[PDB]
Each structure stands twice: as structure tokens, then as C-alpha cells.
2 protein chains.
Amino acid sequence: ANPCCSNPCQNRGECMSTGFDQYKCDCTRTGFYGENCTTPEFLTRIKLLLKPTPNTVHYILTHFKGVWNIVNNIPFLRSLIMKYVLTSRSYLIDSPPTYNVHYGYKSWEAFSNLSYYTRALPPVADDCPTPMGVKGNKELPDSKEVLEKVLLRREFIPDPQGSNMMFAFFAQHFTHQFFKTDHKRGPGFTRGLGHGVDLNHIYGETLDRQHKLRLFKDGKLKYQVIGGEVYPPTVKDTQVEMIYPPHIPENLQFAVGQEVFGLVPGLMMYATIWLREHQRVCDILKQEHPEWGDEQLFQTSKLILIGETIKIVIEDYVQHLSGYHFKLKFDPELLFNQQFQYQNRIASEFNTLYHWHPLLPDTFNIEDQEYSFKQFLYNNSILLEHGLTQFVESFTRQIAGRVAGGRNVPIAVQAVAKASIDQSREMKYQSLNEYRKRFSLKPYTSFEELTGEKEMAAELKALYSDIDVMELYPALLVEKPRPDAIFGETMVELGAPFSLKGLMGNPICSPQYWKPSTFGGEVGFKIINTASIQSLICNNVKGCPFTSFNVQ
Amino acid sequence: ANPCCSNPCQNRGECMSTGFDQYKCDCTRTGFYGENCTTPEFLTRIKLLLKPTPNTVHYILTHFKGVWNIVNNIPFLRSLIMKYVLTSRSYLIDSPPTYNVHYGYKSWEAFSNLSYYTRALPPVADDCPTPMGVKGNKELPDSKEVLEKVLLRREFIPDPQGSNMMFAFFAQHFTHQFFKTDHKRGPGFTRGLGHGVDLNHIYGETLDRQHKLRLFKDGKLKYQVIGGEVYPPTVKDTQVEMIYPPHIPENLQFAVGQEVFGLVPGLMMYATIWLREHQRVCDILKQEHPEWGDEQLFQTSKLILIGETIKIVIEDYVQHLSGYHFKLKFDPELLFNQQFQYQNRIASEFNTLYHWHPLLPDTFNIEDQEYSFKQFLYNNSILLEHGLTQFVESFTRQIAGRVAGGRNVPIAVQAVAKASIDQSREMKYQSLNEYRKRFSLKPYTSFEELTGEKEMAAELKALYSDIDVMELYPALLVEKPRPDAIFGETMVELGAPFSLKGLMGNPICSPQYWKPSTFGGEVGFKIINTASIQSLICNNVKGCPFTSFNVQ
Ligand code: HEM
Ligand code: HEM
Ligand SMILES: NS(=O)(=O)c1ccc(-n2nc(C(F)(F)F)cc2-c2ccc(Br)cc2)cc1
Ligand SMILES: NS(=O)(=O)c1ccc(-n2nc(C(F)(F)F)cc2-c2ccc(Br)cc2)cc1
Ligand SMILES: *[C@@H]1O[C@H](CO)[C@@H](O)[C@H](O)[C@H]1NC(C)=O
Ligand SMILES: *[C@@H]1O[C@H](CO)[C@@H](O)[C@H](O)[C@H]1NC(C)=O
Ligand SMILES: *[C@@H]1O[C@H](CO)[C@@H](O)[C@H](O)[C@H]1NC(C)=O
Ligand SMILES: *[C@@H]1O[C@H](CO)[C@@H](O)[C@H](O)[C@H]1NC(C)=O
Ligand SMILES: *[C@@H]1O[C@H](CO)[C@@H](O)[C@H](O)[C@H]1NC(C)=O
Ligand SMILES: *[C@@H]1O[C@H](CO)[C@@H](O)[C@H](O)[C@H]1NC(C)=O
């Protein structure tokens, strides 16, 4: 019924019904006029034939290593390169946020309610003829059919970028502070009201919890020592609820903060690492401010870790995951002379694309051993037994899967991947193509173009028929990998804008927060500006095991 | 004990202990260096001897009416004038917010916790020798002594600006959506998590309430009709809790939304006006979108009213209250090419200065009658009897007090005014002077300079002794009124920055919200761009009573 079901407003115009069987587009500040916001204004023309493609740019970044090893050394030049990368993507996200699971129109409720994940593109009018508006059939491909045919892994496909387990587990631990779906409420709801890098996964979603986890001495986090090593406190000492099956030893039930990190030794490995870092910085602070009381030591430390987290994720993580030759930089001071909103709301679409289950191996080899998922999941032992050292070692050495390949989802994780396909369906999402145009990408004209091959392409066409009905999630796991890389064009273009906003748009990166003072002196500030995934391990893991997010 | 108790960091540097009896200032981006951020950088010098004073500017605004009646007609020129007024003050507020009741240091908790009012200047170290840090005595002047001697009204002092009751009641109704102190938690806490112009006073703080107040038909708000006139629903029909003494008739207990607006016929007057406006726009929308369902009609309407509210508050309210000759303008598009944070957190200091009880008359004359507070407070009748018409008439005609005069607080309200004095004391505030330098004002050198007279000046000196110990609240109600105006310099300079942020920094003023679409077409957009305190009354009050925030 609803006239905008056909998604007729191009170039970002907005669409509203005007009388049952009529609509109108709002090309306000699109740069295009006319009925559907298509005919561009002169200046738009001028810049359009000038805009290099994300690909015809990704080349540049990955190439000319020599040139980059010049720019990368002219601090003047570097920050200049990084400011652009930092700025350009930003125009793709709405701040303040707009639509949500239940509002295809703006509303105050959408904006107000922090319990919802935001949404880069409105849902599909619940009264539209087809699941993507008007295109396609009454129903959409059997997800199970789609799962098996193109997603499920056959032979393990390694990652062409060398992304080890340190990476795969880091990303799962990190992103799980903001992606926290309130399954009681539904897909669309989140329990991460902090909507960003707030280290809630470490400290607690609530003050209640946060206190349950606290030592209240030296500003330190509560903890236990098993065999001379520091591990999280128990779910019986602190009284913080955790998700552990009944067949789990008291001493096994680690507390930590994020209620779910106990179900996978990968998680709890990093948990114990940060839990050590907190305490570490606490010491670095106490004897820098012997006169400080508990709270400040705590609250300050929590601030510095949010700094580190961001510095690592931008300088190690993203650096690797991009394969760019240009050396990314975390420098709040680059956005200062720039328009920018120091606020963030996490979108469903960002949660979705981040379902990188493919990264997961077939087994978890902690060198001199091999575990089936069945036995890795929520196990006390494995960590206690191997310890952080021979775990950091065993994992730096272990390649991960490839996301944008095709057929790489471990069968174990198959239930999940399906859910992802049939949940995004729940949240009435739009076509892979609508999301592509939404992010300045040209629509795919054939599944064949999408995959860049035809075995799968021809299969998808069996299922969908119109490429303009290919779903966003599957497409991301299938799509032709950018050169010798792990992701496709879409996966990179939607997610980068989202990723940098939630990183840069964090209060501590605002001009009134970014200063020696906010963190307890020049000291705790440097801790933030000299952080690296390596230092994090060297400092908090027994012998300094060398590490990298790359398989060496 | 704490070394920063002496508030030694000038020009906005930050201060932290460095060892029990030692501190350090952070002049980061102050423009001043040296131990206490006092010696300025060249450019600072350059701009300082160029910076015209708020007074040596307020003159300009109020004067040359001829010139202004030229600028005011050159749309090019006008918006150009308004952009500056809009921008200049902005640099005085922190976004994102920083300190709070319990944090004199930044912390994440300060930033995260929406239950706290923000705070333009940190509290005083609970371990400082005196109430203002180091200056003054172990204790501070008996508040009661101070109240009586300089605050309590003797002979009613009218307002030199002609601010009628329409103004006084409007401001009390309006600002009571954001100022909502959580007295259960304490001074410092708020129940207005929306921290701004969200019309929660109309729709409800929670969805639960919002739903109890809703018709769920045509998008309309629930309501009753007593004698052919539209008044809010009953606390028995809707089940929304309100504050009414037991000796209050069923039909008297109006619902409305803000749980306290029932205790004063002034409030409920405006309550009934907006409740009518909502419904009004709902109609203007339904036959513009016959195909819309309830929710959108509701949600859209709520969006339009937040527009109106802001348009009025900027173009009538502030315009009047400023006496400026320049015609203020509500134009979101002026901040577009400007750096600006579309977010807001309400500070204690803003709540405080806004305690304009002086505005209140000695009696409430609803023409051909006169009421003592005792009988105006929480009365069904008065409104039901006189009606909105002979209430709007009776109030346009009725001058209000003068805030920055001295001795003008009605004795009735004396309890309140005292509290204000001894609550701000609870929230360990800083000197009137620290708040002055904080907002770029020069410190007063004598109570005599403060008041601009000596009867009160000499009395205050009896009580305080050091001018640098004069409290912020009292000073605001005492201070020499700017010319033939209602406020002092402080009252204008602290509050303007606060006032424009919470107005401009509202999502609906962001480039992606400010468009014909967000409000249901060009129609409901014009409703926002043609709003005025007059139209509001003409449209929703029986015969169009003329109105003004000025006593004519
Ligand atoms: C350690 C092995 C892993 C297992 C067994 C696993 C299992 C799951 C399960 C059961 C869910 C929730 C099911 C649902 O979507 O309704 C989930 C969600 C998710 N997983 Fe994994 N996962 C693993 C590793 C990873 C990794 C390495 C990543 C990559 C970042 C990842 C990213 C996600 C994301 C983004 C979600 C959604 C989070 C949310 O909405 O709460 N997972 N995973
Ligand atoms: C209708 C008569 C009025 C009465 C009887 C009254 C009464 C009160 C009371 C009892 C309080 C709370 C006491 C406290 O501070 O702890 C209060 C707060 C306040 N009043 Fe009034 N008031 C009236 C009119 C006004 C007017 C016209 C203004 C001018 C804008 C005003 C502005 C304020 C402000 C800003 C607060 C603080 C709001 C908050 O923190 O929640 N009042 N008033
Ligand atoms: N080797 S690749 O083509 O697959 C590839 C190329 C570029 C990127 N990239 N670059 C950046 C930055 F440098 F701008 F920060 C951020 C991301 C990024 C980070 C997280 C997500 Br989720 C999505 C994108 C990532 C992968
Ligand atoms: N006649 S006066 O000297 O007392 C006077 C002069 C200027 C102002 N003024 N100007 C502006 C604006 F135009 F910039 F918006 C806002 C305010 C304002 C609004 C609310 C509060 Br609370 C405080 C200030 C107010 C009074
Ligand atoms: C606008 O788009 C609609 C739906 O996509 C289509 O029917 C119409 O022909 C288009 N008109 C123009 C002028 O682009
Ligand atoms: C957000 O929306 C959900 C569902 O609409 C509701 O249950 C929840 O109470 C809302 N949150 C708030 C703070 O109103
Ligand atoms: C737990 O880990 C141990 C040690 O690696 C392993 O032998 C065992 O299979 C696991 N226990 C369970 C119940 O899976
Ligand atoms: C800085 O202020 C402190 C405390 O008010 C004082 O001891 C010191 O002499 C001042 N120094 C300068 C350079 O202003
Ligand atoms: C805010 O802080 C107060 C005191 O620290 C606490 O009691 C309250 O629960 C906090 N609010 C939230 C939403 O955490
Ligand atoms: C309520 O208002 C009426 C009408 O103005 C007045 O006569 C009466 O005194 C008030 N009633 C009470 C109980 O105060």
C-alpha cells in the first residue's frame, strides 16, 4: 500500500506518502532535484566526475609502498593523509541518529530511546507487497537453502591477510561491548546503552555490577590468583551473574563484567589481560598520585584503558585488517578544526556485517593440542592449563578464515549464521543493493558480478532471481574479495564509516577531554599514546610473548 | 588538604594534585602558559585588546534603533548578525559535558550518568579548608540572615521591561521540562534525562506515562470537555499520577504529563493550551496525510511542537527578555557551516540562576479578583471559573517583579529562595566571582560594585567580608540591574550560553532533521516557522485574545 515501498527516492532524498497512492521526495541537501532526487546540481556533476571509486583508491593505499614509506615519515604529510581518511567517510553516518527498527520516519521516540540499535536505512514498510518493498516474491529464499549452498564451509579457507587468532578473538571481545542485542526485547534492541567504546565489557553495564567487580582499594579491579597467576574473581566471591552451564566448577566461574565472555576461552583470555592492565595502570597512577583515593584511581584508569583500546583498534587492528601501506593514526587533534559530532549510536547494519564467524577455525590448536568447538566452549581448564603465555604463543601462530570468500562458515556456528539471515529478515531490512547505493556504491547487476565467479553466482540466481533482491548479510560473506584480502567492497564501505565514528566520536576524543589532565598527568596520557596490542601482551602476559594480529 | 582547593588555575587551565601539597595546571588550549595559565600567547594578547565587553556590547544591541531597523530588514545582514550571537557564546559550554556534583575530575561515570545535572565549574574539594576552597570562614553567612537582609521583598518592585504574567508563567512551565531535580537522590540529580527541550512536561517522562496520556486515535492527546471547553483528562480516567492534595475534586485532578504542573493555575493554563495545540496539529496532519495512522500523527505532531516551542522561546521570549533591538532568529541552517555539537546536558548552575521567583507578584489578579498565593496554589476553580480567555486577558495585563533588583522575593516563596541558598551550598558551589571569571567576566572588587549602591552592599559586607566569597545565587538577585532591565551582567552572561545550547543543540536542529520531511511536509514545517506566543493563543484560546510577554 504505502507508496514509498518502491524505495523511489534516489541519492538520499526522503520519501513520504501524500495520499494513499502518491509520495514525495525530499532532496533537501542531497544535491539532486526532480521527482526522485536524480538530476544533479552543477556542482554535484563537477564533483561526481572527480570522485575516485573506493576501489580505484584502495589500490593506491595498498600499492606504491615506496611512496607511502615517505609520506609515513613526514609527520606533516601523515596526519594530513589521516585527517582525510578520517573525515571523508564521516559524511555517511547520521548524527544525531535517525530511523530505527520501528520508525521508518524520524520521530522523537526513535531519537530518544537508547534501547534500540540505530538504523542506517529505514525498515521496509510492514505493509509493502514484497520483503524488499515491491521487488521479488511474496517470500524470500529458504535461509537454510541459502546457508548450505553458499555459506557453509567445506574445506577450510585461510585468510589471505594472515589474520591470526589474536585478531579473531580480539574483535570478538572488543565489539561485544557495543553489540549486545537485547534478545528479550528483540532484534533491534541492545543492552549497550553506552553505544560505543566504553569498556563496559570489562567494568560492567551498571554501577551495581561495576561495584561488584571492584576492589575498592588502590582503584583496583577485584581478582584471584590461581597458581601464582592473576585471573578474574569468581562468580561466588563477587556476586556478579555470569553465563556458565551448571557443570562448571566454582573456581571456573570467572566474573569479568560482560555477562557472556565466560563461554569461550578466547574471550576470557583477553578478559584476564585487560583485568591485569587495569590494575597495572592503577599502580602507575598510585605512585604518581600517592595522594589519590580509590575512586579517582579507578575512574582515571578506566579512562586510560578506553584510550588504549582506541589506540590499538586504530593503529594495530584496523591497520592490519586494511592492508593499507599508509600508517593509520589515532590523533583526536586532527578533527579539531573540523565539523564532527562527538556522539555515537550503534546501527543494526553495523552489528550485522560484523558477524565474521568465517574467521573461526575448524579446531582450536593451542600448540600441542587440538580442540573441537564442543570442547573449547565454556571450558575452565584450557586457559588454566595452558595459561596466557602458551595461548598467546599458540594463537599468534594460527591463521583464521576468510570472510568475503564464500562457503567458509564453520558448520558448528551454522545455527548462528542462519539466525543472522533470518533475524535481519525480521528487522525488515533492505536489499544488498539499496545498502550499496546508500553508501555510495553502484548496484550489482548480476550475482555473477557480486561473487566474481559463477558456481555460486548461478546458485544464488536460482534462489533470488533479481540481483536487486540479494540480501545484505549473505552477500557480505560471498562477494568477490578485494584482491589478496579478506573482505569485499561492501563489507569495507559500510563498516568503515561506522567503525571510525564509534571510535572518534567518543567523549575522550573531544577537545575538552583530550589533555594530559583527563588522565592523571603526562604519564597516563603517554600510556594512551604508546599503546599497542604488543605492549598490552608484553606488559600483562607472563614472559613477553611477541604478538601480532598477523600470522607473522 | 587538596592543593587545588585554592582554585589556582586561571583562564580555564585544569588543576591536579601532584603530591599532597603540590599541584599542576593544564593550560591546554587556554591560550595562556606558565604555572597558573596567566601569561598569554601573543594571539591571545591581540584578541584580548579587541574583545568588547558584554556591557560595551549590550549597549549597541539596545541602542541605535534606527540602524537595527535597517539590519533587521536586510535578510542577508540579519542572519549574519544572528549567526554571530548564536556562535560566540557557544565556546563557553562543554560538549560533551565534563564535571558533576561528585566529580571535580572528568571520569567516565560523570559523562555516562544522565541522572546528574552537569556542572559548569567543579564542586569544591570536600576536603578544602573553607566552603569556597581556602577563602573566608569555617562557615558561610546564615542563609536566613542573608535571605531577609537582601532578598526578601518589602515593597513590590515592578519589572522595568514590562514582563507580564504570560512571560513569568511561560518560563515556569517551559523550563520545568528540563529542571526537574530528583529530590530523592539529591541536589545534583534530575529526572529529566532528556536534558533539554523535549516537551516531556507535555507528553510524559516515560512511554508508560506517555501512553496513559494518549488517545491513540488521530494521533491525539487524551482530553476532557468541561462546559464546552477542552481541559486535560482526569487523574482517574487516565491513570497518570499527579501531585494534588487530597482535598482536590476528581474533575479537578488534571493529568497533563509533568507530575507537578497541577499545583499552580498558571502552569495548568499553559498545559491546557499546549494540550490543545497537539490535537490541533494532529488535525492539520490527518487531512494532509489521511493515510497516516495514529503513531505517526502523534510522533510527527510532538516533533512540530518541539519546533514551535523553540521558535517562540527564541523569537518572543528571549527577544523580550533581552530588550535587544536586533531581531533574534531561529534558523538551524545558520549553524550548518559551523562547528557545533547537536547535544545537550543541563548544568546545576543553569537551574540555579533560573530561580526567578522575584518575577512573582504579591497577588494574582485575574481582573475583577485578587488571590493570595495561599488560594492560587493548586486550585481547580480559578481556571475553570475564569477560563483560558479571561486569564490570558487578565495576565497579559499584570506586570511582574524584577529579578536583579534586590529585596524582591515574595515572602510566600521565601522558603524556596532560602533552600536555593542552602542547597547550592550543599552542592559545594564556588564563589560568584569564580563563576564570573569562568564566563569571561571580571571579578567584582566590592559588594558595592556588585550592587551598584551601598545600603545592601554594606550589609552583605557585614555577612561575607571578602567579595571573593560572595555566593552566586544571592548575587544574581541583588546585582546592579543592567540599565532599564530586569537582570544583572552575571545573570545574562552565564545563562545565555546555557540557554542557546539547549535550544540549538536539539536533534531537530541538526541538518538531517531540519527539513520539510521530518515534520510531515512543507505544511507542518511552516507551522514551526510561523509560530509565536500570539498564534499559540489565537489558535488555542477561545476568542483570539491578543497577548504578549510584555505588559503592552
Ligand atoms: C568463539 C566462537 C564463536 C561462537 C561459538 C560464536 C557464537 C555466536 C552466537 C551464538 C551468537 C548469537 C546468535 C544470534 O545472532 O542470535 C553470536 C553473535 C555474534 N557473533 Fe559470534 N561467535 C563466535 C565468534 C565470533 C567472532 C570471532 C566474531 C567476530 C567479530 C563474532 C561476531 C559476532 C557478532 C557481531 C555477533 C552479534 C552480537 C550481538 O548482537 O549480541 N563471533 N556469536
Ligand atoms: C507559581 C508560584 C511558584 C511557586 C509556589 C514556586 C515554588 C517552587 C518550589 C517549591 C521549588 C522547589 C524548591 C527547591 O528549590 O528545592 C521551585 C523551584 C524552582 N522554581 Fe519556582 N515557584 C513558583 C514560580 C516560579 C517562577 C515563575 C519561576 C520562574 C522561572 C520559578 C522558577 C523555579 C526554578 C528554576 C526552580 C528549580 C527547578 C528544579 O530544580 O526542579 N518558580 N519553585
Ligand atoms: N583489506 S580490505 O580491503 O578488506 C579493508 C580495507 C580497509 C578497511 N578499513 N580502513 C579503515 C581506515 F583505515 F580508514 F580506518 C577502516 C577500515 C574498516 C575497519 C572495520 C570495518 Br568493519 C570495515 C572497514 C578494512 C578492510
Ligand atoms: N535585558 S538583559 O540585559 O537583562 C538580557 C540581555 C540578553 C539576554 N540574552 N540574549 C540572548 C541571545 F540573544 F543571545 F539569545 C539570550 C539571552 C538570555 C536568555 C536567557 C537567560 Br537565562 C539569560 C540570557 C537576556 C537578558
Ligand atoms: C520516479 O521514480 C518512480 C518510482 O521509482 C517512477 O515510477 C518514476 O517514473 C520516476 N520518475 C522520474 C521523473 O524519475
Ligand atoms: C524503548 O522502547 C521499548 C519498546 O518500544 C520500550 O519497552 C522501552 O521502555 C523504551 N525505552 C524507554 C526509555 O522508554
Ligand atoms: C576442558 O578442557 C580440558 C583441557 O584442555 C579438556 O581435556 C576437556 O575436554 C574439556 N572439558 C570439557 C567438559 O569439554
Ligand atoms: C600561582 O598561583 C599559586 C596559588 O594561587 C601561587 O602560589 C603562585 O605564586 C602563582 N604563580 C604565578 C606565576 O601566578
Ligand atoms: C548515577 O550515579 C548515582 C550515584 O553515583 C547512582 O546512584 C545512580 O544509580 C547512577 N545512575 C545510573 C543510571 O547509573
Ligand atoms: C479555589 O478558587 C476559588 C475561585 O477563585 C476560590 O474562591 C476558592 O477560595 C478556592 N478554593 C479553595 C479551597 O481555596
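Using Swiss-Prot numbers, chain A covers 18-569, in order.
Going by what the header records, the deposited coordinates were determined by X-ray crystallography, 2.8 Å.
Quick reminder: no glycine exception, Cβ is built from N, Cα and C everywhere.
Swiss-Prot has this to say about the protein:
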type     : residues                         : note
DOMAIN   : A:18-55                          : domain 'EGF-like'
BINDING  : A:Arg106, A:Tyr341               : substrate binding site
ACT_SITE : A:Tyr371                         : active site, for cyclooxygenase activity
MUTAGEN  : A:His374 to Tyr                  : Impairs peroxidase and cyclooxygenase activities toward 2-arachidonoyl glycerol
BINDING  : A:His374                         : heme b binding site
MUTAGEN  : A:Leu517 to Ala, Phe, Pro or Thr : Slightly reduced activity
MUTAGEN  : A:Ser565 to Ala                  : Decreases acetylation by SPHK1
Neighbourhood of ligand 1 - recorded positions from A:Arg106, A:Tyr341, A:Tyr371 with Cβ under 6 Å: A:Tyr371
Pairwise CA distance, A:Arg106 (substrate binding site) versus A:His374 (mutagenesis position), rounded so that it is a whole Å: 26
Spatial neighbours, same chain, of A:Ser565 (mutagenesis position) - Cβ under 8 Å, 6+ residues apart: A:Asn181, A:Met183, A:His337, A:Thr413, A:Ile550, A:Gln551
Those residues of the chain, 6+ apart, with a Cβ under 8 Å from that of A:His374 (mutagenesis position): A:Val426, A:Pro427, A:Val430, A:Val433, A:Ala434
Collapsed DSSP category at A:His374 (mutagenesis position): helix
Three-state secondary structure, A:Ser565 (mutagenesis position) (per DSSP): coil
A:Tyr341 (substrate binding site), number of other Cβ atoms within 10 Å: 18
Secondary structure tally of the domain 'EGF-like' (A:18-55) (DSSP, helix then strand then coil): 7 helix, 10 strand, 21 coil
Inter-residue Cα distance where the pair is A:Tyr341 (substrate binding site) and A:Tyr371 (active site, for cyclooxygenase activity), in Å: 20
Rounded Cα-Cα span from A:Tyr341 (substrate binding site) to A:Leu517 (mutagenesis position), Å: 15
Conformational class of A:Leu517 (mutagenesis position) under the three-state DSSP mapping: helix
Collapsed DSSP category at A:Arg106 (substrate binding site): helix
Number of other Cβ atoms within 10 Å of the Cβ of A:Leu517 (mutagenesis position) across all protein chains: 21
Other CB atoms within 10 A, centred on A:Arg106 (substrate binding site): 21
CB contacts for the residue listed as 'active site, for cyclooxygenase activity' [other CB atoms within 10 A, all chains]: 19
